[PDB]
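*Asks:* Here it is, the structure in full.
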Amino acid sequence: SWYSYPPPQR
Amino acid sequence: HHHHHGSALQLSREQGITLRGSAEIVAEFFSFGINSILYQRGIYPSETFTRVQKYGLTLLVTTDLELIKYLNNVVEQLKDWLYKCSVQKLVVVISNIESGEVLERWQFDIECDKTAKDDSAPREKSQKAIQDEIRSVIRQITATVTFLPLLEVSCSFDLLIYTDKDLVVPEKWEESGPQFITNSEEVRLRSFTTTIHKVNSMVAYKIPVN
Amino acid sequence: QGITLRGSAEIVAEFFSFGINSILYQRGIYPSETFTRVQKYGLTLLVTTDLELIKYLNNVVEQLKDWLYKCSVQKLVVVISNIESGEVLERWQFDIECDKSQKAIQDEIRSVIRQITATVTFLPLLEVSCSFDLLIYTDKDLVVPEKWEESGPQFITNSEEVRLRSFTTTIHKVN
């Protein structure tokens, strides 16, 4: 299982 | 057993590597590791970073408050998962800020010793011995510049975690896919190990077209 | 059967110099704070900024170019070894393809550095002071005086803590 946590939207 | 214990004297003072301490070492690395990729692959402006001494090298870390706050959340979480051996991979996905085309993908495979939590004593490896292995990885990541394809367009990045299907993940983390580059080449890099955790690094890039 | 360096003399020598710089840096033979980035052929390369080393490399690289403009040097072999015991730690072998455009060069450069990096991935962590031995494999015929400029230009160094304790060039006729 993969999970993502994106950084702040520059 | 294993082979690069470090200085016996240093070791006599430090005692050894415990499962928790290993977890910090590894999480700390992903902090510098990510800051380094973002800086050298120019994902963010260079004036955005600042010099720091670590692992016996001069590294650059972000100065952006929000980013700083972001990586910490990742690191602190990465720290929990590693203690329990729940994360198998950590991936930094780089893509075209407009199209969304994945252009470069840094993959980190984590190997953990399930039995380390039941140790009678700390493992015989010095802090310095582990740092030297890490420093060896960071230099290689740097020398990577000459052959990697230039990232001409404006990119963004994403952090992917790969674990065991029975992990209760925080709200900030969302379900996802591997996000492979559709057509690539890859170079397997060096690894380092705390004798409890082992980290293998590698980088994949889209094969130059036109 | 090591890494291949194909091209005109002036170009192969460059490649060698770039290659050797990359090895010195990646393997930690010299300090990181001793290297810098530079542009060349549109790419970025890591090269030393240490004069002693720079002068020396330059001498051997120039002499190398001369033997090269006549398909005289078949290969270059770097032998890294323990300065105390003399045990050999690793050997980097460059094979010369003396075949007398931008884009083309770039691909050659990228692969040389790619092959070097791919290899460091598999070498053991270097942890002792060492000696650098460059072996130039020529044909049987030279304009080298009793081996050369010290019978093989060399240099010693404990300029503090720089893993490289001594670097020496040596000629060797085939057959």
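Each residue's number is its place along the chain shown, starting with 1.
Header lists the method as X-ray crystallography, 2.9 Å.
In case you wondered, yes, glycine gets a Cβ from its N, Cα and C as well.
The domain 'HORMA' annotation in Swiss-Prot covers B:20-203 and rests on sequence analysis. Experimental mutagenesis at this site is recorded by Swiss-Prot as B:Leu19 to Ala (Swiss-Prot position 13), annotated: Leads to formation the closed conformation and homodimerization. Reduces binding to MAD1L1. The annotation that Swiss-Prot gives for the mutagenesis experiment B:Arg139 to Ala (Swiss-Prot position 133) reads: Prevents aggregation and promotes formation of monomeric protein that slowly interconverts between the open and closed conformation.
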*Asks:* Using all protein chains in view, find how many other C-beta atoms are within 10 Å of the C-beta of B:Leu19 (mutagenesis position).
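*Replies:* I get 22 for this one.
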*Asks:* What is the total of other Cβ atoms whose distance to the Cβ of B:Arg139 (mutagenesis position) is within 10 Å?
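*Replies:* Within a 10 Å radius of the Cβ of B:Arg139 (mutagenesis position) lie 21 other Cβ atoms.
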*Asks:* Expressed to the nearest Å, what is the distance separating B:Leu19 (mutagenesis position) and B:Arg139 (mutagenesis position) at their Cα atoms?
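*Replies:* For B:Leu19 (mutagenesis position) versus B:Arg139 (mutagenesis position), the Cα atoms are 26 Å apart.
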